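**Student:** Here it is, the structure, as structure tokens.
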There are 2 protein chains.
Amino acid sequence: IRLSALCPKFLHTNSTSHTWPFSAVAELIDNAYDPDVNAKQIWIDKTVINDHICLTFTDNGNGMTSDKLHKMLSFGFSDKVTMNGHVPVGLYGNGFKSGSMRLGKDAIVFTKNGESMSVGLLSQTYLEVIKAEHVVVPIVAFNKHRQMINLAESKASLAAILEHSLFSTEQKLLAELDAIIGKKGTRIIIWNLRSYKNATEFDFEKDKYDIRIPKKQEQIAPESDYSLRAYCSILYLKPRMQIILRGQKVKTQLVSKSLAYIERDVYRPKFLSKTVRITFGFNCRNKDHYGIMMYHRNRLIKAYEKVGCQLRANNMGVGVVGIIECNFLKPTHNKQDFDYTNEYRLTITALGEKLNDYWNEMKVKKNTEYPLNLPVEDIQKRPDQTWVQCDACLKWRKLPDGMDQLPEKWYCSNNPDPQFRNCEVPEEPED
Amino acid sequence: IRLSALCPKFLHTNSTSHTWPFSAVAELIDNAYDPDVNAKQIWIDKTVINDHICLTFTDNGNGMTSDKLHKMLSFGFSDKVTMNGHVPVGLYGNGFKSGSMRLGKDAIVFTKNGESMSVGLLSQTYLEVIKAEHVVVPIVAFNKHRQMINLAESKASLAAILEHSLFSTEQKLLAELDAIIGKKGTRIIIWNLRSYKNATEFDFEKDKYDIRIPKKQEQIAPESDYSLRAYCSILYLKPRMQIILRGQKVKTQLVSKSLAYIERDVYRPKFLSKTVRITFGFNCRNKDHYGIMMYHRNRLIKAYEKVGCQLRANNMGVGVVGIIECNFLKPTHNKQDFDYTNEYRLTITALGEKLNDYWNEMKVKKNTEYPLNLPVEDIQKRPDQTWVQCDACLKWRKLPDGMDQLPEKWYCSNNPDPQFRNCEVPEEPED
Ligand SMILES: Nc1ncnc2c1ncn2[C@@H]1O[C@H](COP(=O)(O)OP(=O)(O)NP(=O)(O)O)[C@@H](O)[C@H]1O
Ligand SMILES: Nc1ncnc2c1ncn2[C@@H]1O[C@H](COP(=O)(O)OP(=O)(O)NP(=O)(O)O)[C@@H](O)[C@H]1O
Ligand SMILES: [Mg+2]
Ligand SMILES: [Mg+2]
Ligand SMILES: [Zn+2]
Ligand SMILES: [Zn+2]
């Protein structure tokens, strides 16, 4: 009985579900974040190698055996489980194939798991140039001492890789394996990026520390629609792993703490016998970016969705942000939307009425302190509480009020709070 | 060098890009419509077989060799070309796998190409029950005289099919091959449909001649959001192949002719050195379903998209429909949307201003015949011209005014117009 075949055109096909390029990037960040990899840092960068513009993703997580690498370069192999409260966001076994092939036509992955090293090629131009009618994935293995195991399939694989990748020679290729600093980790290089006329779909020159897009669905565009730095900073509700973008760490935040005048409420849907936490407050940065932030398994699905009175006109609920994690809804479209079900519609309706009650309540509370014709939208605001992530242990710590300009690196030992001045103290509850 | 593998979980994964179930159905209609199959009729029905509720799709097109069937049950094999002005809508090599697996977990296809017969199984429950780690596709071949060729792979295939499909025995299975009436054709049966609690995601009982859904994106829902019969009737701008749904033919229409007070204009985008045809008029059926119908390669992508003054409020441009085919835009999301590019945004903006000019012009023209406080939205209207499809040759014919109740079958010989009373006369130009 014959195997279902997989034509290399399908590497392109499979990538077309990413219309916004940052959803492809988020697939690669998600893989380093997930608990089976459990990386502490991921580095994203632009480099030039062999006169090609290149995207690299390097993490210091657990790495892969040569076999799991072949599963990563295959379709539908996903077996992620929760590990000590850290639930995986991946589950379909497609994020790397569709994401990498959306950013470029060719990708190579170097991985060390401590006891071994492997490198794999997933390359549309390679499959084109050899006129393949199946997708084949050259994989070569190495050991602790830099010698090739499974030489059987490693010979033809190495021949293909040296001829048809960016590395002409074997030690240039093993040079990437050393760019993974510690004992364990992985490194992905993507080239033949998507171009329009001449230059790339991304804008690397406008800001040396960002990747930018030269507005979707639509108001003014929130920064996260066109700045990778802005998108990374809200991608995770409570971030663990850190993101370093072109050498400068991304100021990820505890999104549920980034607001002013915070009120905590709960949603009690009838279709579900659980209660759901909701947080409302005012944006502090730019009163023009408001609406609901919707998360699923700690990952951002929809940002700045206007609800309640914010749909009627641009005079009402301006500045009001709501934050909810909806694990009862179904993410779709590469975790950029929810299935438009009845439960979705009821949640949106309830969110809108809670938003309305919060906003009217806030107008009233404001009117007991400030002038009556002064709109609450317009009072200058800073976060009710400022929380910072330790750069050593990645715990989140609450700082005392008034602290604005924090160093780029911060450690529990810098903490003015003597109760939380050592990395062993468990995180404080957000309440 | 190892082949990239394909895990059976990926049959589910690959299907999740269909959120609206009718987009899965349209993938199967599209395959019968395309010029390499070139079917004249497709039959869609609900039946019960072996106590399972079943969806069947039967067409009288060209059928498949045993090999192309294996390519259809594989990923990314697509080589469709235009044939005498009939351009294929398919191009990604995924529509059947993602569509069929969205409707049910298991599908079987019977096909005759005249010189042969084959049947293939693509079945999630089969792959589960044998604990497969690869997707395998049992295919067995037959000849003109009902004898098995390529017996090598036909033995194990037939064993799997008889055990793990709806047909216990070999002549029950060859009974489906005979349900394909003529010499050439194909028949697809899908079972283990998607259920919610007990019953299916579709509603077969509410209307014996329709498949219904028990509103998307949002006004009132157009019928095409929840009635397969309504959706099929507008799926193709100029239909060729006919659709018979649960035994009753779908009244497909020449969509560009279904309007009243038609004005023809052209769009002259600067980013493209072609002109683009546009038709505006008033809906005749239900003044509540209006906006732009957007087609791509004769296939409907977006229906009832409000533009221009129709976005400002529900008082303006009510009833106004526009029809445009945008082959310069990029369909996405299984041909249910366009990539949200700059060209898309400029087209939407130009459509809106042309819509505004048409509507104001029509209000003025109306005010020279009817009372001034009578809204043009409200005058009763019938199509400017009625066009009917010959049931023998599938050409479209213009009928003289006043003809309302046409038979269910109609032929060029019924034509009151003596110039167009025989199937050999080429179609009249739409102007
Ligand atoms: N940086 C990485 N380091 C180690 N393992 C990885 C890494 N990236 C991916 N993997 C592994 O490759 C497998 C496939 O990744 P992927 O294609 O993204 O599917 P998935 O994450 O399991 N589910 P999904 O993202 O929703 O499609 C994952 O399950 C991981 O086990
Ligand atoms: N009813 C049918 N009769 C004969 N051939 C068919 C039929 N349906 C599908 N095929 C063939 O199966 C192949 C794969 O179909 P499909 O998976 O829908 O990909 P595609 O139509 O080529 N492109 P796309 O629909 O955009 O993914 C098609 O290219 C056809 O050659
Ligand atoms: Mg993933
Ligand atoms: Mg198709
Ligand atoms: Zn610490
Ligand atoms: Zn005729």
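Following Swiss-Prot, chain B shows residues 9-222, 235-238, 242-454, kept in their order.
Determined via X-ray crystallography, 2.4 Å.
Here the Cβ of each residue, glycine as well, is placed from N, Cα and C on the backbone.
According to Swiss-Prot, the Zn(2+) binding site annotation covers B:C413, B:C416, B:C435, B:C446. According to Swiss-Prot, the mutagenesis experiment B:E35 to A carries this note: Fails to localize to PML nuclear bodies and activate TP53. Where Swiss-Prot documents B:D67 to N as a mutagenesis experiment, the accompanying text is: Forms nuclear bodies, but rapidly diffuses throughout the nucleus under conditions of ATP depletion. Here Swiss-Prot notes a mutagenesis experiment, B:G101 to A, with the remark: Diffuse nuclear localization. Fails to form nuclear bodies in the presence of ATP. Record note (Swiss-Prot) on the mutagenesis of B:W419 to A: Diffuse nuclear localization, possibly due to loss of DNA or nucleosome binding. Under mutagenesis, Swiss-Prot gives B:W419 to A with this note: About threefold increase in catalytic activity. The annotation that Swiss-Prot gives for the mutagenesis experiment B:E431 to A reads: Strong decrease of binding to NS1.
Have a look at these and tell me how they're positioned relative to everything else.
**Tutor:** Note: B:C413 (Zn(2+) binding site) has non-local neighbours B:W419, B:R420, B:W433, B:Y434, B:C435, B:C446, i.e. same-chain residues 6+ apart with C-beta under 8 A of its own C-beta.
Counting Cβ atoms from all protein chains shown, B:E35 (mutagenesis position) has 23 others lying within 10 Å of its own Cβ.
Secondary structure from DSSP puts B:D67 (mutagenesis position) in a beta strand. Here B:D67 (mutagenesis position) comes close to B:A40, B:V45, B:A47, B:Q49, B:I50, B:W51, B:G193, B:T194, B:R195, B:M264: these same-chain residues lie at least six apart in sequence, with C-beta atoms under 8 angstroms from its C-beta.
DSSP gives B:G101 (mutagenesis position) a coil state; it is part of no helix or strand. For B:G101 (mutagenesis position), the same-chain residues lying six or more positions away in sequence with a CB closer than 8 A to its CB are B:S82, B:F83, B:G84, B:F85, B:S86.
For B:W419 (mutagenesis position), the Cβ neighbour count at a 10 Å cut-off comes to 17, with all displayed protein chains included. When secondary structure is read from DSSP and collapsed to three states, B:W419 (mutagenesis position) falls in the strand class.
In the three-state DSSP assignment, the secondary structure recorded for B:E431 (mutagenesis position) is coil.
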**Student:** For the recorded Zn(2+) site formed by B:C413, B:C416, B:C435, B:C446, name the remaining residues of the chain with Cβ within 8 Å of the site's Cβ center, in chain order.
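**Tutor:** My list of surrounding residues reads B:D414, B:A415, B:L417, B:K418, B:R420, B:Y434, B:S436, B:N445.
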**Student:** Mind sorting out which of the recorded positions B:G101, B:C413, B:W419, B:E431, B:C435 are close to chain A, meaning Cβ under 8 Å from one of its Cβ atoms?
**Tutor:** B:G101
**Student:** Check the deposited model and tell me the whole-number distance in Å separating the CA atoms of B:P222 and B:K235, where 12 residues are unmodelled.
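**Tutor:** Roughly 10 Å, rounded to a whole number, separates the two Cα atoms.
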**Student:** Within the set B:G101, B:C413, B:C416, B:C435, B:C446, which recorded positions show a CB-to-ligand 6 distance under 6 A?
**Tutor:** B:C413, B:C416, B:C435, B:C446
**Student:** Is it possible to get the count of other C-beta atoms within 10 angstroms of the C-beta of B:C446 (Zn(2+) binding site)?
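**Tutor:** Taking every protein chain into account, the count is 13.
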**Student:** How many Å lie between the Cα of B:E35 (mutagenesis position) and the Cα of B:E431 (mutagenesis position)?
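**Tutor:** The Cα atom of B:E35 (mutagenesis position) is 26 Å away from the Cα atom of B:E431 (mutagenesis position).
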**Student:** Would you kindly give the Cα-Cα distance separating B:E431 (mutagenesis position) and B:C416 (Zn(2+) binding site), rounded to the nearest Å?
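**Tutor:** Their Cα atoms are separated by 15 Å.
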**Student:** Look at each of the binding-site residues, B:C416, B:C435, and point out the one with the fewest other Cβ atoms around it within 10 Å.
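**Tutor:** If we count Cβ atoms within 10 Å for the binding-site residues B:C416, B:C435, the smallest count is at B:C416.
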**Student:** Ligand 2: which of the recorded positions B:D67, B:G101, B:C413, B:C416, B:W419, B:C446 have a Cβ closer than 6 angstroms to it?
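**Tutor:** Cβ under 6 Å from ligand 2: B:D67, B:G101.
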